[PDB]
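J.: Have a look at this one before I ask anything.
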Amino acid sequence: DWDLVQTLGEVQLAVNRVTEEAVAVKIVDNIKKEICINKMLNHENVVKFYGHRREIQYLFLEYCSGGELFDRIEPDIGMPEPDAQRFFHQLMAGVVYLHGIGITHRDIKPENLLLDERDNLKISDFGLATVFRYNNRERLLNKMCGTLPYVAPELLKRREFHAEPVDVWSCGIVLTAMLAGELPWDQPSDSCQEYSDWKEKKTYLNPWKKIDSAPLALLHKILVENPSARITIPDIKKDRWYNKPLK
Ligand SMILES: CCOC(=O)c1cnc2[nH]ncc2c1N1CCO[C@@H](CN)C1
């Protein structure tokens, strides 16, 4: 038996009457695919799925008492570089896992990155997720989704696109936010001046000016317009800043 303590955001915090264990309960009244995908998942950097009950659908998910990464980002400032690097390491671990089982999240942003009691990052909310690889066969995506400031430019420009580079791009936007406390552009389109400036290498402007040359060098490889030229995760793991001892 579980008591519903408070509304988290619908999602409610539930506490076990006997054990006092806490869990997040998602109430819905597409949910079928979210449960299906959640049943595939098992990784320390992905919100745990405990099960579901049908009545109004109920999803039981890992409660992350640390809240959202979003709330650890000080506006216009960001966070200490060592904290950002640690969070970025854990984000990559989670994303590598998902891509490894052929799943793309499609909406990576600080609001969907939760923290447990130890500040361990957990990828959250698979309502927009989809399978991009099955029976070792890649499937190109063609539906536009995600969140504009975080979406890769190809999603706005091409009919079809590879799933993995899209997630890599969004991860680069998250890193920018962690290091500068602001988003670089409303969207990565040619009509967007801020994106034009970036493509023209005007890193003497914000937010790039607040970012140290080492992490900035990594962002130069992630925020590349051509998804085929964009750095892959295995190569991100070889990046100099990625491997820099910090703090
Ligand atoms: C301390 C605040 O941490 C949360 O609330 C929170 C904790 N664990 C969760 N697992 N799945 C979601 C979730 C969660 N929420 C759900 C509602 O939206 C977000 C909070 N405004 C994040």
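So for chain A, numbering is Swiss-Prot's, and the shown residues are 8-16, 22-41, 51-76, 79-270, in order.
Note: Cβ is positioned from N, Cα and C throughout, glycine not excepted.
Pulled these from Swiss-Prot:
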MUTAGEN   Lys38 to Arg  Abolishes kinase activity
MUTAGEN   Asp130 to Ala  Abolishes kinase activity
ACT_SITE  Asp130  active site, proton acceptor
MUTAGEN   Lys132 to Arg  Strong reduction of chromatin-associated CHK1 ubiquitination
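I would like each feature placed in context: is it buried or exposed, what are its neighbours, and how far apart are things?
T.: The Cβ of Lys38 (mutagenesis position) has 20 neighbouring Cβ atoms from other residues within 10 Å, across all protein chains displayed.
Long-range C-beta contacts of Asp130 (mutagenesis position), restricted to its own chain and to partners at least six residues apart, with a cutoff below 8 Å, comprise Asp148, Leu151, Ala152, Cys168, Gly169, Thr170, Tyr173, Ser193.
Classification of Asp130 (mutagenesis position) by DSSP places it in coil, neither helical nor stranded.
Just so you know, the Cβ of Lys132 (mutagenesis position) picks up 22 other Cβ atoms within 10 Å once every protein chain is counted.
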J.: Can you give the distance in Å from the Cα of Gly16 to the Cα of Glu22, which flank 5 unmodelled residues?
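T.: End-to-end across the missing region, Cα to Cα: 6 Å.
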J.: Between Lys132 (mutagenesis position) and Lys38 (mutagenesis position), find the distance joining the two CA atoms and give it rounded to the nearest Å.
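T.: Just about 19 Å between their Cα atoms.
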J.: Looking only at DSSP and grouping its letters into three states, which state does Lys38 (mutagenesis position) belong to?
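T.: SS state of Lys38 (mutagenesis position) = strand.
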